Amino acid sequence: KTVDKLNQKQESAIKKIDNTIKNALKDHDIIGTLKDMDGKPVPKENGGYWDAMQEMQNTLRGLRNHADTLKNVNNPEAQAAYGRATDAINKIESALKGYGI
Amino acid sequence: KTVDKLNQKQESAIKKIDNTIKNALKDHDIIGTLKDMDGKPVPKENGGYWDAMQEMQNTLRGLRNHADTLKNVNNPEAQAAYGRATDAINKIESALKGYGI
Amino acid sequence: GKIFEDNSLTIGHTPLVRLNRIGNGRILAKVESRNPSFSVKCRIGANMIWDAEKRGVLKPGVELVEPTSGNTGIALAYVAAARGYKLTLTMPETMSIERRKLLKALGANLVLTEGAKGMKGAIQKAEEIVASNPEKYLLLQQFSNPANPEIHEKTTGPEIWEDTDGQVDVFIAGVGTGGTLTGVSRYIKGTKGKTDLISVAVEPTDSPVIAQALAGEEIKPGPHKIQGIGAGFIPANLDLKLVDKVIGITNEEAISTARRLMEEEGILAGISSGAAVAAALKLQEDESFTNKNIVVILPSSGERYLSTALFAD
Amino acid sequence: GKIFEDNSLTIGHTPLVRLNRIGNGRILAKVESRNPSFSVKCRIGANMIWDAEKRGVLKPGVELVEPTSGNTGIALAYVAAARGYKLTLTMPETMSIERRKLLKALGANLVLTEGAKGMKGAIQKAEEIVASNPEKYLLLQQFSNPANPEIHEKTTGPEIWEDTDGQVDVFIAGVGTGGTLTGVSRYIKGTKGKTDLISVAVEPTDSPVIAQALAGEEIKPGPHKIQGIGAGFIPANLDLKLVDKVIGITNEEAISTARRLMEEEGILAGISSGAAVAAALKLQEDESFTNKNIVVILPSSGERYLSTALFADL
């Protein structure tokens, strides 16, 4: 019955995962991404145009990276975080799969 | 060398002709009518509001009637008014002839 | 098979569709939005320019110029893009952003004239532009130029003839330039020798100049909502000797019948398309026409008009 | 001659046009916006419903239901209008007013699902509606239903064969459902026995799942701007055994090339049309393909997209 101590790198990955889930997964973050996919951001910038698509890509890339860090780690706290990341990714992918078709 | 005195009816037609020209013919009246022809009329409630189309029809019908009244009258003041009416009708007709094609 | 050398050569061979829930089933609607720029005007955007080439007037350095606020601008724009010509269009500044965007994407040069001056303002500016260098610029003149009815005689008419197997009785077309009506009737009456054919012009009730003209009455045009027809005068490309009859349609009749084409027939339709079909419907009220085959022209798709009052609910 | 009994029978026989100023002149673009509802999807809006009649499941009282935010909604809407069926579409509430209006005019019943739930929200509601009365409702299922590639095999493919007189070398299509690519390739490779043909799928670089799948990599979809393709998974109607190759295209490449189609060729084109033509352009950089005949699909007209970023600079 083995359990390994998390390092800073892994404790960081867990911290960032729950953060980007709270702040970068809000409803208007997803709605914004969908409307950007329909071509209506609107593309003009009077400042703070925000490029929701780009943010959402970064959110995905981030989650996928922290998930990689925590995937095989023998700590249960790491595996719970890996689950939360995997879940978040599936929340996003279900929202945009098959959109616009 | 004959000249006839104008009656109440004709003096009225002369009065109405010059009024509808300053008041019911404005750039905003012609522009509004053109935009109504394109199917995009301005929403309630503005002064001198929509339908500019209906107003401009009323304006045309009015001018055409007063012109009819003044057409054969032997008075020079009547014929000058008839000219101003005829002119206004041509102003409007030149604006919308061939539009949207 | 067929490889078209450029998109202007893809015009025509628009389908003829039976209207099942509108009328008694003898109304055959020719859908003219099935075209490269998606309007009946595609036909003359091509052939007006083709013709200018054949006559030799259009050659290197020569640019095209036309006043139009309507589909003719879109038809000239895509053809000039496909055949590599410079196009300049004049229209009043009343033209919306979205419509400007559509013409610019097709590479047209847009000159917006003064709104209160209206359509004559544009016609003036176009002529002033041709006047600055009469050698450089070429004016197409959609209302006068005989290429316009010609293409309908060479293509549009033959199609109606071929697809109906000579059995068309009444032909109904709204009149913007008159080119469609003139040319089709000129093919069917003249070339196929059926003088039986009843050609019906459709105009708005609010600018009923064809009815005024056929009655010897003074010509008294007005503003109307049926976009694409109702020129407000008798254009040179309308030959009245071919016109047997004219039916006036109200703004409301056109808009309601346009909505019926989309919902009941699945056919995307603009106001003028509803107008022409409503004329066919009025013709079926007269009991002499009830057993007769009616081919009606459907000039444009409702999608083009999506921001307008055509969609109210 | 021909009288069509209703507008659904007018599908097809879209023109094949040589691109003169784009590429070297061997790119042949099939303009699929010349269709009753003006998209390549007109073809499956019809036969998905035709097929449903033939199988007998669609009969009196039975209404149609599909989740879609794209052209498939427009293609089902007009066919249900022409053949007299009751239609219900589910899409997220992100859909613009103008697009709603277009579907309503065609008589579709619209159910707007919760925006944050996205496209799964619509797919769920669609299933719940069919679940409420399985006898009354019929789900078309554009990604799985075999009627979808079938027309492309019966019509789209045959046309490409005939118009080119068997001389097509490369066939290029963006993949939304995969139906076009699958069915056309199935006609040209299978039925006319030309296995030489190179079938090239086009997807966005930001959701490159076909490239991931062909490399045995994990599937990692993302948001992209190319509307109509980039489903974000391998749809059942995409048969990979027919796919010889896949080219990923950037948002900017598709938009810039769409604009080139309208300005240089006179062809109204939406983003996905620029995408497919840009793939043909990338293929001509490889000098093994420079002399080959390339037929590329052009699914939609830019006019449909007139309010979007496809038209930016004034």
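Just so it is clear, chain A uses Swiss-Prot numbers, and the residues here are 3142-3242, in order.
Quick check of the header: X-ray crystallography, 2.7 Å.
Keep in mind that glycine also has a Cβ here, set from the backbone N, Cα and C atoms.
According to Swiss-Prot, the mutagenesis experiment A:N3164 to A carries the following note: Wild-type growth inhibition activity in vivo. DSSP assigns A:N3164 (mutagenesis position) to a helix. Counted within 10 Å of its Cβ, the other Cβ atoms near A:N3164 (mutagenesis position) come to 10, all protein chains included.
For the mutagenesis of A:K3167 to A, Swiss-Prot gives this note: Wild-type growth inhibition activity in vivo. The structure shown keeps the original residue.
Look at A:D3170 (mutagenesis position): DSSP puts it in a helix. Experimental mutagenesis is annotated in Swiss-Prot for A:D3170 to A, with the remark: Loss of growth inhibition activity in vivo, loss of tRNase activity even in presence of CysK.
For A:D3170 (among others), the entry in Swiss-Prot reads active site, with the evidence type a curator's inference. Counting only residues at least six positions away in the same chain, the Cβ atoms of A:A3193, A:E3196, A:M3197, A:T3200 sit under 8 Å from the Cβ of A:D3170 (mutagenesis position).
Per Swiss-Prot, mutagenesis A:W3191 to A is noted as: Loss of growth inhibition activity in vivo, significant loss of tRNase activity even in presence of CysK. A:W3191 (mutagenesis position) is surrounded by 14 other CB atoms, counting those within 10 A of its CB over all protein chains shown.
Quoted from Swiss-Prot, the note attached to the mutagenesis of A:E3196 to A states: Loss of growth inhibition activity in vivo, loss of tRNase activity even in presence of CysK. A:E3196 (mutagenesis position) is surrounded by 16 other CB atoms, counting those within 10 A of its CB over all protein chains shown.
In the three-state DSSP classification, A:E3196 (mutagenesis position) falls within a helix. Residues or ranges marked as active site by Swiss-Prot on the basis of a curator's inference: A:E3196 (among others).
Among the mutagenesis experiments that Swiss-Prot reports, A:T3200 to A is described with the note: Wild-type growth inhibition activity in vivo.
The DSSP secondary structure for A:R3202 (mutagenesis position) is helix. Under 8 Å, Cβ to Cβ, and six or more positions away along its own chain, A:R3202 (mutagenesis position) finds no residue. Swiss-Prot gives this note for the published mutagenesis A:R3202 to A: Wild-type growth inhibition activity in vivo, slight decrease in tRNase activity even in presence of CysK.
Here the CA atom of A:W3191 (mutagenesis position) lies 14 Å from the CA atom of A:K3167 (mutagenesis position). The Cβ of A:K3167 (mutagenesis position) has 12 other Cβ atoms within 10 Å, all protein chains considered. The Cβ of A:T3200 (mutagenesis position) has 22 other Cβ atoms within 10 Å, all protein chains considered. Cα to Cα, A:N3164 (mutagenesis position) and A:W3191 (mutagenesis position) are separated by 14 Å.
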